[PDB]
Amino acid sequence: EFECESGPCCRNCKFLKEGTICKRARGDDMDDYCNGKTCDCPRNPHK
């Protein structure tokens, strides 16, 4: 039927809009955001 996975950046087998915050950073860092492709909250590379 559908390719379905769950995680912070998915809801009911759909991907949350790219750029959606999924984990607020400590200090001055870039926040983690959903990529609109995968269900995990990707740990930002740029820190």
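Every residue number used here counts from 1 along the chain in the order it is shown.
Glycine too: its Cβ is placed from the backbone N, Cα and C atoms.
Following the DSSP three-state reduction, the secondary structure of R26 (mutagenesis position) is coil. Residues near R26 (mutagenesis position) in space but far in sequence (CB under 8 A, at least 6 apart, same chain): none are found. Quoted from Swiss-Prot, the note on mutagenesis experiment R26 to A (Swiss-Prot position 154) is: Does not act on alpha-IIb/beta-3 and alpha-V/beta-3.
What Swiss-Prot notes for the published mutagenesis of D29 to W (Swiss-Prot position 157) is this: Increase in binding to alpha-IIb/beta-3 and decrease in binding to alpha-V/beta-3. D29 (mutagenesis position) is surrounded by 11 other CB atoms, counting those within 10 A of its CB over all protein chains shown.
In the three-state DSSP scheme, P45 (mutagenesis position) falls into the coil class. The Cβ of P45 (mutagenesis position) lies under 8 Å from the Cβ of no residue that is in the same chain and 6 or more residues away along the sequence. Swiss-Prot documents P45 to A (Swiss-Prot position 173) as a published mutagenesis change and attaches the note 2.2-fold decrease in inhibitory potency towards a5b1, and no change towards avb3 and aiibb3.
Listed in Swiss-Prot as a mutagenesis experiment, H46 to A (Swiss-Prot position 174) is described as follows: Increase in inhibitory potency towards aiibb3 (2.5-fold) and a5b1 (4.4-fold), and no change towards avb3. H46 (mutagenesis position): 5 other CB atoms within 10 A of its CB, across all protein chains.
The note that Swiss-Prot attaches to the published mutagenesis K47 to A (Swiss-Prot position 175) is: 2.6-fold decrease in inhibitory potency towards aiibb3, 1.6-fold increase in inhibitory potency towards a5b1, and no change towards avb3. Proximity of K47 (mutagenesis position) to non-local residues of its own chain (separation of 6 or more, Cβ distance below 8 Å) is seen for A25, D29, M30, given in sequence order.
According to Swiss-Prot, the mutagenesis experiment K47 to E (Swiss-Prot position 175) carries this note: Between 4.8 to 10.4-fold decrease in inhibiting the migration of tumor cells.
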